[PDB]
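Comments concern the structure below.
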Amino acid sequence: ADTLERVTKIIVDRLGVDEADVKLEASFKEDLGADXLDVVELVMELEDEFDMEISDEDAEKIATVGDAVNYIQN
Amino acid sequence: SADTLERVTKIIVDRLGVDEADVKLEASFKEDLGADXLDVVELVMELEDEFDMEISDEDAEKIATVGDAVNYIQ
Amino acid sequence: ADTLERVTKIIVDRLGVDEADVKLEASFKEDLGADXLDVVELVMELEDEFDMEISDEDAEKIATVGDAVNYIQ
Amino acid sequence: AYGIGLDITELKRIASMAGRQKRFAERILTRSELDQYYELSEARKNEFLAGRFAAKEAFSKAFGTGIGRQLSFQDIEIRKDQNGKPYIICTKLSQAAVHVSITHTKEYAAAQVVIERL
Amino acid sequence: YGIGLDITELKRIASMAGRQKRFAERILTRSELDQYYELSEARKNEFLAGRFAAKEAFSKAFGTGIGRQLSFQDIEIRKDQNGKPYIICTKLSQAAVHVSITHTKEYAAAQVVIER
Amino acid sequence: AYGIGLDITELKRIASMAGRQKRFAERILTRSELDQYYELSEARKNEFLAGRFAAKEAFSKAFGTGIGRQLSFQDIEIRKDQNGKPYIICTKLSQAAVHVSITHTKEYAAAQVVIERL
Ligand code: NA
């Protein structure tokens, strides 16, 4: 739960997308207006904020905000 | 008419770079009046509207000059 | 070198850099950040100032400032 | 290859035109592209429209004649494949492969096309 | 066989005050100058930015850039009745060339493919 | 896969890294590309970085898979020959030829890539 709060803040602070528009099924690229460069800064932001590393292989594996949360929490 | 010509010059001047003393029947849109592709399709749309008509991409290519449009508007 | 003085004045106006920036071993591409277009406008200004002819090839040799000064002499 | 083509389009210019002329998109897009355009937000719309326009301009140049008598905007259609990448189906082509790449920045939409053998 | 891409800012090429004419003499062939003089101001800056973009794209494609191995004067751009540009460059045939040129308010861009 | 790729990337977006550009550089560049980058001045670092991101985004487009499982930024390296002509060596590309071209404006890095049959 807490992780969505932080994850959402990241998304909002980066892609700058309204807020309350951050749904677990919300696709970063399709539903939030993220190009390839935005998604790489996003992943990097996540790497710091949670002290984890996300490979290019893994970055592809996570399309939605929920995918982000799930990846983070396990 | 000679009416159709004043309505076409008004539309050209409004739309393109052109002044008002350059819309001479022989003046080509792309060549003489500084028009590019996006400029002429808009130009075509002004005409379709200003004279309630339908101008296909085919007919757009026929009306290369100011006089071409006039003739076409008859 | 008043040649350099004249070369720098041209470079601080076609490229816009400051001054101390223009050293003798300063690279046109790497330190001054001049591209292919900047380079030819630069070579033409020199053609003007010092009244000479720099061929398309000649220009690809003047790597840095010092080199251009040398070619002008 | 048989022909190539490149086109860069200003997003603000497309945005103003569509604002100024509600039928601009109908002229440029096929019905299928058009239905796709309607499902998008106000933002996503101008860039989808600018991108398809760029891809059609570039194709018409690769095709060799530009848009007009030998080729309409209506005869060119951009489709998304399995994973979403764009490709082109043109009514006037039969024995050539067509490649397209479409890219976007904050201000510009750009596309290139290659028409070639096989 | 290679490809070349170039994008040049229009302002910089129009921005050449009395310095633009000598610039045209350097970038254009004789057949291209004749055409350039016969043009308007805006159409002149566009014609020039496109030739510069095209020749740079072609030079990148050819693999050497402008210099000892290849000159602007060796590259000539012409247009057929459909307005399709094509390059002539007797700098060693044995290859077909494809070129495309486009303009925007700020930029002039070109791509070239030289193949086997 | 055989295809073409085009990518234009705004310089400001890469420059706006400040304290993130090191991590970003490391994610984007191979070992030898990174060594060149550390040797550059700050304005030159952003240009170098935007050109490599564009060249690699374009390449992944032509490769048809995008960046991920089948292709990492680290599997693609842009090198320059004696004449300063850029070419790509990729660890995942099999029996095919690759062509690349990079260009810069004050605000942009653009690259195009062609992956062909040998
Ligand atoms: Na350039």
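Quick note: numbers on chain E are straight from Swiss-Prot, i.e. 3-118, in order.
Each residue, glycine too, has its Cβ placed from N, Cα and C.
Copied over from Swiss-Prot:
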BINDING   E:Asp8, E:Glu58  Mg(2+) binding site
MUTAGEN   E:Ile5 to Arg  Loss of activity; no trimer formation
MUTAGEN   E:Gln113 to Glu  14% of wild-type activity
MUTAGEN   E:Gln113 to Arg  Loss of activity; no trimer formation
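Residues E:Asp8, taken from the recorded positions E:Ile5, E:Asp8, E:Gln113, are distinguished by a CB atom under 6 angstroms from ligand 1. Here the recorded positions are E:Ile5, E:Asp8, E:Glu58, E:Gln113, and the ones sitting under 8 angstroms from chain D, going by CB atoms, are E:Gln113. Within its own chain, E:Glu58 (Mg(2+) binding site) has E:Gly6, E:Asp8, E:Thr10, E:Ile68, E:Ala112 as residues 6 or more apart in sequence whose C-beta sits under 8 angstroms from its own.
For E:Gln113 (mutagenesis position), the same-chain residues lying six or more positions away in sequence with a CB closer than 8 A to its CB are E:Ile5, E:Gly6, E:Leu7, E:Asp8, E:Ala59, E:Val101, E:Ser102.
Under DSSP, E:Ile5 (mutagenesis position) is assigned to a strand (E or B) in the three-state scheme. When the recorded positions E:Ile5, E:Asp8 are scored by other C-beta atoms within 10 Å, E:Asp8 scores highest. Secondary structure at E:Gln113 (mutagenesis position), taken from DSSP and collapsed to helix, strand or coil, is strand. Under DSSP, E:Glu58 (Mg(2+) binding site) is assigned to a helix (H, G or I) in the three-state scheme.
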